[PDB]
Every structure is written in structure tokens, then in C-alpha cells.
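A.B. asks: Let me give you the structure first, and then I'll get to my questions.
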Amino acid sequence: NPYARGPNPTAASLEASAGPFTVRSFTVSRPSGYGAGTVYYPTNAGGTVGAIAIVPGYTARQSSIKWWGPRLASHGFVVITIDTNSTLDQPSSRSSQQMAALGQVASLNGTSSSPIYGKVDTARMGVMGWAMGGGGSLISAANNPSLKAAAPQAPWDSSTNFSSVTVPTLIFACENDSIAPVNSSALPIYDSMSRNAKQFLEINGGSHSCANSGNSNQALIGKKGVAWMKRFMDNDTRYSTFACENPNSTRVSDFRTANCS
Ligand SMILES: COC(=O)c1ccc(C(=O)OCCO)cc1
């Protein structure tokens, strides 16, 4: 596997606050079609890595999703967290902005003054995001089936039919979400997807912000997000158990998975 990076994973190494690589970050000078961005990248991955773009929910900014930047980048990914053009953008616009941010990561990979010059394998990309940004990630996956992985959290879209999605998709859900209730949002979205590796991980007692920065389940949520991205962005079957397993955890009120290997 030419995409495999880093030491062999263990539960401990995936639950830790940081992975094996050192992370640095920068602010995007001229965002291409979105509001603002921060790029997180490993300084010592030892080969090119995939890129992941992460979008917040309605009203929200990078702070809500920023913890993913160092968590993922320290396991060997370039991660861009964005602010949208308006905090009040809807899922479709969020998806366009998310893909523009991936395009700009690809640009920076080819820009000799960038810290990520030659760090990115632009053929291997993923999408994440919270709430309307989670709906935007599912729209991105539907429209761009060559994306390698999606892992939205507490997603919402005014449509729940994502039978279009063929990209491996992990849905984080929050049991007690009152803003995008699981039974009308995350779960029907999950159930709609028929052609992909997929997983549903609902956090016991979680509010709508249960997978955001500052959450109290970073060990489990970070292990699953990293494992999913490693398995599917890097084709890295060292992560197949971590990606596919039911954690059998008292922190999880609902687990489902299909077509996972
Ligand atoms: C029925 O659905 C809605 O009312 C709704 C409202 C807000 C959002 C959202 O993006 O929340 C995340 C906060 O940043 C998603 C769905």
C-alpha cells in the first residue's frame, strides 16, 4: 500500500489526544470561494497525504470544528477548517464552499511558497462537517463520488435521501439532539445509503454539539474519525477493525454499520 503512513495503530494510539506526527498550521490568505480557512498539516508524515475539508453548522465558525484539525493532521492528513461566506449559508452552498476549499488545498500543494507544497496527494480527499455542514458534506459526496471518505456529525439537510452517496460514510449522531433530531435527520440519512460502506455512531446523551470542539468523548470520536479516514482515504486495512467494529461502549447509544471491511 503506497498510501500507508505512520506506525501500526492501537486503541491507545487512536484514543490519544495526538497522533504520531507533528502538526503546524496557517491561515489561508485569499480564500477561494469561502469565508476563511485554517490549514493543519503534518511536518513529518514521510510521504504525501490525503486532504480533508471541514465545515461548521448554521451560525457557527471554525472554533466549533477546529479540534479535528490537529487530531486528524497528527495521524497524516492535511486538514482545512473553514468559515463560510455567511454564517447563515445553507447545506448546498456549504458543499460548494467545502469543495472550493479542497480545490484551494490542491492549489497550495502546487504553490512553492506554501507550507504544504508537495505534501498532498490531491487524488485522495475527504469531507467532514457539523449539522448543515454535515449535510453539505453528504451533498459533496453525492456530487463527487471520487471522494474517498465522508464523516459528518449531527448532519442535517432538508432532504434525507442520500441513496446517491457511494463514498464510505461515517455518521456521528448525538442522541438528545434537539436541533437536528436523530429520528428525522441523521438516522434516515444513514438508512438511505445503499451502495457504500457506512456507519452510524450515536453518542449517549449527546446534545447537538456532541462531536464539537470541547466535547467529552474525544477519545472515542477521534479514534473513529481517524480510523475511518485512514481505512478509506489511505486504503489502509491496518485500520479495518477500528473502522468497522462496534466499540461496545457505554458512551454509544446506537451503533450500526454495513458493507464495512
Ligand atoms: C429542522 O432543522 C433545523 O432547524 C436546523 C437548524 C440548524 C442547523 C445547524 O446547522 O445547526 C448547527 C448549529 O451550528 C440544522 C438544522
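We're sticking with Swiss-Prot numbering for chain A, so the shown stretch reads 30-290, in order.
Yeah, the Cβs are placed from backbone N, Cα and C, and that goes for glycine too.
Heads up, here are the entries from Swiss-Prot:
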BINDING   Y87, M161, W185  poly(ethylene terephthalate) binding site
MUTAGEN   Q119 to A  Displays decreased enzymatic activity on PET bottle and on BHET
MUTAGEN   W159 to H  Displays increased enzymatic activity on PET bottle and on BHET. Exhibits improved PET and PEF degradation capacity relative to wild-type PETase; when associated with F-238
MUTAGEN   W159 to F  Increases activity towards 1-naphthyl butyrate
MUTAGEN   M161 to A  Displays decreased enzymatic activity on PET bottle and on BHET
MUTAGEN   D186 to H  Displays increased thermostability and increased PET degradation activity by 14-fold at 40 degrees Celsius; when associated with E-121 and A-280
MUTAGEN   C203 to A  Displays decreased enzymatic activity on PET film and on BHET; when associated with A-239
MUTAGEN   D206 to A  Loss of enzymatic activity on PET bottle and on BHET
ACT_SITE  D206  active site, charge relay system
MUTAGEN   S214 to H  Displays increased enzymatic activity on PET bottle
MUTAGEN   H237 to A  Loss of enzymatic activity on PET bottle and on BHET
ACT_SITE  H237  active site, charge relay system
MUTAGEN   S238 to F  Displays decreased enzymatic activity on PET film and on BHET. Exhibits improved PET and PEF degradation capacity relative to wild-type PETase; when associated with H-159
MUTAGEN   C239 to A  Displays decreased enzymatic activity on PET film and on BHET; when associated with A-203
MUTAGEN   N241 to A  Displays decreased enzymatic activity on PET film and on BHET
MUTAGEN   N241 to F  Increases activity towards 1-naphthyl butyrate
A.B. asks: I'd like to know which of the recorded positions listed (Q119, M161, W185, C203, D206, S238) lie near ligand 1, counting only a CB under 6 Å away.
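C.D. replies: Only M161, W185 qualify.
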A.B. asks: Listing them in sequence order, which of the recorded positions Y87, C203, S214, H237, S238 have their Cα within 10 Å of that of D186 (mutagenesis position)?
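C.D. replies: Qualifying among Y87, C203, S214, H237, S238: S214.
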A.B. asks: To which of the mutagenesis positions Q119, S214, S238, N241 does the lowest count of other Cβ atoms within 10 Å belong?
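C.D. replies: Lowest Cβ count within 10 Å among the mutagenesis positions (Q119, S214, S238, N241) is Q119.
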A.B. asks: Is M161 (mutagenesis position) helix, strand or coil when read with DSSP?
C.D. replies: helix
A.B. asks: Of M161, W185, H237, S238, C239, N241, which recorded positions are close to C203 (mutagenesis position), meaning a Cα within 10 Å of its Cα?
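C.D. replies: Passing the 10 Å Cα cut: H237, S238, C239.
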A.B. asks: Report, as a single number, how many Cβ atoms besides its own are within 10 Å of the Cβ of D186 (mutagenesis position).
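C.D. replies: Counting Cβ neighbours of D186 (mutagenesis position) within 10 Å gives 24.
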A.B. asks: Distance between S214 (mutagenesis position) and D206 (mutagenesis position) at the Cα atoms, whole Å?
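C.D. replies: It is 10 Å, counting Cα to Cα.
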A.B. asks: Cα-Cα separation of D206 (mutagenesis position) and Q119 (mutagenesis position), in Å?
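C.D. replies: With distance taken Cα to Cα, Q119 (mutagenesis position) is 19 Å from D206 (mutagenesis position).
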A.B. asks: I want the residues beyond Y87, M161, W185 whose C-beta is within 8 angstroms of the mean position of the poly(ethylene terephthalate) site's C-beta atoms, in chain order.
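C.D. replies: Result: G86, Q119, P120, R123, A160, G162, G163, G164, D186, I208, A209.
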A.B. asks: Should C203 (mutagenesis position) be counted as helix, strand, or coil on the basis of DSSP?
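C.D. replies: SS state of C203 (mutagenesis position) = strand.
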A.B. asks: Taking Cα-Cα distance, which of the recorded positions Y87, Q119, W185, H237, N241 are within 10 Å of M161 (mutagenesis position)?
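C.D. replies: Those close enough are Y87, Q119, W185.
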A.B. asks: With the cut-off set at 10 Å between Cβ atoms, which of these recorded positions ends up with the most neighbours? Options: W159, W185.
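C.D. replies: Top count of Cβ atoms within 10 Å goes to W159.
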